[PDB]
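**Student:** One structure coming up, written as structure tokens, with questions to follow.
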Amino acid sequence: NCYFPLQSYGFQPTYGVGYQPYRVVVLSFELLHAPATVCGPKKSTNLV
Amino acid sequence: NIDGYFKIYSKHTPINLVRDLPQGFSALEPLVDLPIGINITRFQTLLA
Ligand SMILES: *[C@@H]1O[C@H](CO)[C@@H](O)[C@H](O)[C@H]1NC(C)=O
């Protein structure tokens, strides 16, 4: 009942629709306590 | 340091004087603004 706590993944090109490897990104952000150093792009138009 | 933004304004001007801070007048232009957020309580320079 001792267990080494990790278990390495197995990813072969033969596996079914579940076992296979999927990459993840989480755009985590912690919000609204400080001055801004990022926003999205501020699109613009021709000068009449 | 204003509401989480640091600001530098500066000048360089030519002189000919021996001793004291030259009597006369010029303004400083704003050079750079940075959103650093830190508490500047105190400071030091850097010699070479
Ligand atoms: C600056 O000081 C205030 C007052 O203690 C504090 O609320 C704030 O978190 C401080 N910020 C830093 C980066 O020291």
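We number chain B the same way Swiss-Prot does; the residues here are 196-243, in that order.
We read in the header that electron microscopy, 3.8 Å was used to get this structure.
Including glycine, each Cβ sits where the backbone N, Cα and C put it.
Swiss-Prot lists these features:
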type: VARIANT; residues: B:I210 to V; note: In strain: Omicron/BA.2.75
type: VARIANT; residues: B:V213 to G; note: In strain: Omicron/BA.2, Omicron/BA.2.12.1, Omicron/BA.2.75, Omicron/BA.4, Omicron/BA.5, Omicron/BQ.1.1
type: VARIANT; residues: B:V213 to E; note: In strain: Omicron/XBB.1.5, Omicron/EG.5.1
type: VARIANT; residues: B:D215 to G; note: In strain: Beta/B.1.351
type: VARIANT; residues: B:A222 to V; note: In strain: 20A.EU1
type: MUTAGEN; residues: B:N234 to Q; note: Increased resistance to neutralizing antibodies
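Can you walk me through where each of these features ends up in the structure?
**Tutor:** DSSP assigns B:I210 (variant position) to coil in the three-state reduction, outside any helix or strand.
Taking Cβ-Cβ distances under 8 Å and a sequence gap of 6 or more within the same chain, B:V213 (variant position) has no neighbours at all.
Its own atom aside, the Cβ of B:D215 (variant position) has 6 Cβ atoms within 10 angstroms in the protein chains shown. Classification of B:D215 (variant position) by DSSP places it in coil, neither helical nor stranded.
The Cβ of B:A222 (variant position) has B:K206 as same-chain neighbours under 8 Å, each 6 or more residues away in sequence.
The Cβ of B:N234 (mutagenesis position) has 6 other Cβ atoms within 10 Å, all protein chains considered.
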**Student:** If you skip the near sequence neighbours and keep only those at least six away, which residues in the chain come within under 8 angstroms of B:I210 (variant position), Cβ to Cβ?
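**Tutor:** In sequence order, B:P217 meet the Cβ cut-off.
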**Student:** Going through the recorded positions B:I210, B:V213, B:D215, B:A222, B:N234 in sequence order, which have a CB under 6 Å from an atom of ligand 1?
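**Tutor:** Near the molecule: B:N234.
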